[PDB]
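Worksheet for the structure shown next.
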Amino acid sequence: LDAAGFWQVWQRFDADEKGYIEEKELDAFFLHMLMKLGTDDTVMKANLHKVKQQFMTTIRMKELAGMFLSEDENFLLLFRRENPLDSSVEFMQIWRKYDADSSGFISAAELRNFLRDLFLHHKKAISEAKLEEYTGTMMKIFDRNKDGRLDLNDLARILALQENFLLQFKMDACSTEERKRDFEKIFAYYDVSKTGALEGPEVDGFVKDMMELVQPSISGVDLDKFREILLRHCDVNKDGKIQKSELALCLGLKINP
Amino acid sequence: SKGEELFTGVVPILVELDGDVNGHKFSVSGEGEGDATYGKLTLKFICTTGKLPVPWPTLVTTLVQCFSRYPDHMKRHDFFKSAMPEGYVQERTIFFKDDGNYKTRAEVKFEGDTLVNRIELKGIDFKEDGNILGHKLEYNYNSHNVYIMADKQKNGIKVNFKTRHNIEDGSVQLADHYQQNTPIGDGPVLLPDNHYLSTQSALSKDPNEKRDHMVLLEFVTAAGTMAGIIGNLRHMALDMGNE
Ligand SMILES: [Ca+2]
Ligand SMILES: [Ca+2]
Ligand SMILES: [Ca+2]
Ligand SMILES: [Ca+2]
């Protein structure tokens, strides 16, 4: 049993990643899973029993992953699930890092590099053969249109990227103090390097979050396209960065910082 | 505000005007309904003293802005509903360019289940063959912006706008409105940020009404106010994505 096979089984019950299944799905889950391991009708009721028991003696994905997968394949499915990426800026630093040819998509070879570094980071030596196998499994799990490359949103799901930070802000918070508070929250979030201007991946993350307020999840090529457009709109000094004072004026902030 | 919940659905309306223009006395009675969720008004008025000595279009702004639609994000700016049900005083001077003026005082309030607008109007200095007393206005109405500012000292709002009345020779007659609204009650009201109301109205006749009368349909929505930051972001995002 590999992560992809477990994932395909998990799909029947949790297609949109609640992260769990329900207690009367459980038996049908073991059934279907046990069916997947190629199990005989003669051994079914016992294996089901033993399995149910082990679990009872121990419904979220981590629990079913530990039973049916190796520690390296659990890692693949849960390395971020326990530690989701909180910042879209950090996300785009990773994206830029691994989209080394700037094609706007993560190819199989770039995914392999991502995973090599990932395993080294968690101080885990895996063979070259498993590196290849895992790249293939990850691709299969996360390549939605099976076209052989990973899109922006696909890496986002691999990294368990949290909700768009911008979605917390509301139309009716319209007072000057409300808008100033929210503007400061926003700029603190994107200006990770605390330079007073959004640069490189800080722009990226802001562009992604802004465009996804009004469009379905955007592609890597569209990001670069919208980044240019946003800069042509708001980059008053034309230095390739968004100074706070430029973002503030472009968002209608009453008092320019 | 609590007043806002009074306008949830369809609300019946009554209007009474006692008028005097260059000594010509007249009275108008109106009825209809308001549906503020749609910024929607439907009203019929009749002159009960005989013929009206001024054009119906000159009386349209005098003869219930508590029926304007306020988008959800501008609700804290709706003065007119906030004064309800005790109501408000609406005072105006309307200066018709190159002619006389109206001075009006209205109380707008709930009287039981009905929104009632009671007005007194005085008109002076009108030229006897000018556009108003000559009846040279076309029977129609244009679309305007009504600009609203808070008046904190009066616990109310000051309101200014110009209406454009088509003349039958093809010119336009301007009427310059100076408006003040004051709560009648001691209850708390909502003082708005600067904004405006955008209006559109159509005039018609009831074929089965023998008296001098006007039928009026109007749509009114507020606008102009800063929304939350998310508003600016959303609208910028929209434009960045064109083409
Ligand atoms: Ca690439
Ligand atoms: Ca793909
Ligand atoms: Ca920065
Ligand atoms: Ca700049």
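Please read every residue number as a count from 1 along the shown chain.
How was it done? The header gives X-ray crystallography, 2.3 Å.
Cβ atoms here come from the backbone N, Cα and C positions, even for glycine.
Lifted from Swiss-Prot, the feature list:
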MUTAGEN   B:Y141 to C (Swiss-Prot position 145)  In mut1.9; shifts fluorescence lifetime from 3.03 to 2.74 ns
MUTAGEN   B:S143 to P (Swiss-Prot position 147)  Increases fluorescence at warmer temperatures such as 37 degrees Celsius
MUTAGEN   B:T199 to H, W or F (Swiss-Prot position 203)  Results in significantly red-shifted excitation and emission maxima
MUTAGEN   B:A202 to K (Swiss-Prot position 206)  Abolishes the tendency to dimerize and leads to monomeric fluorescent proteins
MUTAGEN   B:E218 to G (Swiss-Prot position 222)  Suppresses the 399 nm excitation peak, leaving only the longer wavelength peak at 475 nm
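Sequence features annotated in Swiss-Prot and their locations in the structure.
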residue: B:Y141; record: mutagenesis position; contacts (Cβ under 8 Å, 6+ apart): B:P57, B:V60, B:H165, B:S201, B:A202, B:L203
residue: B:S143; record: mutagenesis position; contacts (Cβ under 8 Å, 6+ apart): B:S198, B:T199, B:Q200, B:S201
residue: B:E218; record: mutagenesis position; contacts (Cβ under 8 Å, 6+ apart): B:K40, B:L41, B:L43, B:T199, B:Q200, B:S201, B:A202
Would you mind checking how many other C-beta atoms are within 10 angstroms of the C-beta on B:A202 (mutagenesis position)?
11
So how many other Cβ atoms are close to B:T199 (mutagenesis position), meaning within 10 Å of its Cβ?
23
Per DSSP, three-state class assigned to B:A202 (mutagenesis position):
strand
